[PDB]
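Asks: Mind looking over this structure? Questions follow.
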Amino acid sequence: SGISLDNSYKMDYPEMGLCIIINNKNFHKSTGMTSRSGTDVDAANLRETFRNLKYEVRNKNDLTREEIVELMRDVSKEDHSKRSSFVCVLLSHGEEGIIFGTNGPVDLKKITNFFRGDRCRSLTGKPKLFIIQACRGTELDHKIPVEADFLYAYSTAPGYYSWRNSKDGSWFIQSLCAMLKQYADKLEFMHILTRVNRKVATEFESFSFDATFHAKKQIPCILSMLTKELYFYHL
Amino acid sequence: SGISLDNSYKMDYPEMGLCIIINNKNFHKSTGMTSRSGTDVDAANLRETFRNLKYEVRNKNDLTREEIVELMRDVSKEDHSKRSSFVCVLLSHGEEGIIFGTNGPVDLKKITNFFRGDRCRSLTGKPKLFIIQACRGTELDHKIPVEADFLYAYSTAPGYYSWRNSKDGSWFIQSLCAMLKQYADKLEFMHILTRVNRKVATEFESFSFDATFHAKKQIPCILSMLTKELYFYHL
Amino acid sequence: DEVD
Amino acid sequence: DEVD
Ligand code: NA
Ligand code: NA
């Protein structure tokens with residue numbers, strides 16, 4: 001045949017892949033963590049958005065740290081050979097490097113390690129996307145590498161709080177779903193996420209009766225170890 | 001006039017901007033840090049590459065931690081009003097979050113804070129690019145937010161060593177310069193950096209007589225808080 | 001508006 | 001090959 005290029009991930013496998021949404025709203029009283037009002041709006045928006053991208057969506061609600069680890073282990077041991085990609089969305093409390101189960105924390109590295117190129121062979125060479133709505137602190141504003149082909153779409157910069165509106169959902173997830181709905185059939189994923197960065201940074205500002213938390217801004221951040229362009233469509 | 005779009009940074013200011021290259025090869029004996037053979041190849045390659053992109057390149061060699069902080073403070077107090085962007089390249093030893101001066105460490109956050117949108121007003125809204133060739137550990141494989149419009153091009157994933165060849169230069173900088181030479185007139189910067197990720201991940205593997213360090217691989221990683229597409233050319 |  |  002003619003000249004062939006290979007700069008984009010193959011996204012025409014029989015299945016787009018799994019989209020696992022972990023939606024933690026209510027936390028065990030002994031942890032002292034507040035309920036995350038608005039997170040159901042986020043989870044419903046994500047389910048619809050990724051359904052329209054033809055992902056097989058699984059929604060999980062209020063998982064303990066042990067259930068989160070078992071879920072991720074089990075999913076990583078499925079046969080993904082017919083799937084183009086893998087998506088995991090985490091909606092919870094967090095700190096830098098940490099997501100909360102309902103009864104305590106989970107290292108993000110523990111979750112993502114299950115999908116390393118050497119530990120999930122049916123996803124080797126395929127994009128693994130982790131979308132994280134959670135705080136990252138308390139500031140206010142041997143052929144391929146085993147860490148290759150991961151993308152972390154973080155709601156907020158390292159060290160910073162992340163903002164959630166109790167009526168409308170989180171700023172980041174609202175914006176992410178809007179930009180995927182508008183541009184997934186047109187733009188490469190990094191360009192979509194750049195538009196999410198701009199939407200969050202320009203269209204949102206906190207309102208609080210507490211001067212410490214009032215009039216604050218947010219910038220998300222994209223951490224890419226991808227090796228190819230990612231388009232959700234194919235020719 | 002006709003319909004206008006605003007999805008890319010304005011890169012047709014009179015000047016592209018500064019490119020500061022800090023090239024630390026030789027370290028004070030009391031630190032115990034080895035000399036970074038091959039780093040001069042990197043610094044020369046970067047100087048030529050960014051010269052051809054029409055940046056005003058300033059090369060600095062073997063700076064103490066105090067000199068690094070003073071240099072960055074001074075540069076951030078220049079008038080960048082006629083410049084499209086800012087680029088800083090750091091070539092040194094490092095750990096997670098840290099770059100080494102010749103006599104001890106500097107927090108990367110201390111360096112980048114000088115260029116925050118509220119602390120360098122003539123760069124507000126303009127892309128600020130930090131290119132970091134340094135280890136990140138020892139694993140082997142109120143209108144705009146003040147952290148907006150930064151891009152960190154890290155040579156390696158968080159927690160990992162970064163590889164430098166004593167004859168050819170570092171894997172990351174070699175690859176970055178090659179991809180900028182080939183694609184800066186064609187591709188958006190995130191797409192260029194994705195090709196750098198692929199080149200580093202596929203074309204390099206370490207050779208060592210020490211089994212601990214032999215046959216190891218590397219993946220760089222892109223940390224983007226950009227709000228627009230970045231093209232080094234303009235119409 | 002709330003923080004996570 | 002050396003590490004930084
Ligand atoms: Na958010
Ligand atoms: Na390197």
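First residue shown is number 1, and so on along the chain.
Recorded method is X-ray crystallography, 1.6 Å.
Cβ atoms here come from the backbone N, Cα and C positions, even for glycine.
The active site annotation in Swiss-Prot covers A:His93, A:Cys135, and the record cites similarity to another entry as its basis. Swiss-Prot lists A:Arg164 to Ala (Swiss-Prot position 207) among its mutagenesis entries, and the accompanying note reads: Abolished ADP-riboxanation by C.violaceum CopC.
What's the neighbourhood like for each of these?
Replies: The Cβ of A:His93 (active site) lies under 8 Å from the Cβ of A:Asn24, A:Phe27, A:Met33, A:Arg36, A:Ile99, A:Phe100, A:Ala134, A:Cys135, each of which sits 6+ residues away along the same chain.
When secondary structure is read from DSSP and collapsed to three states, A:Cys135 (active site) falls in the coil class.
Counting only same-chain residues six or more apart in sequence, the Cβ atoms lying under 8 angstroms from the Cβ of A:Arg164 (mutagenesis position) belong to A:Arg36, A:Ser37, A:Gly38, A:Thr39, A:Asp42, A:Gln133, A:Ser170, A:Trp171.
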Asks: For A:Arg164 (mutagenesis position), which DSSP three-state class applies?
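Replies: SS state of A:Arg164 (mutagenesis position) = strand.
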Asks: Unmodelled stretch of 15 residues from A:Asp141 to A:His142; how many angstrom between the C-alpha atoms?
Replies: 42
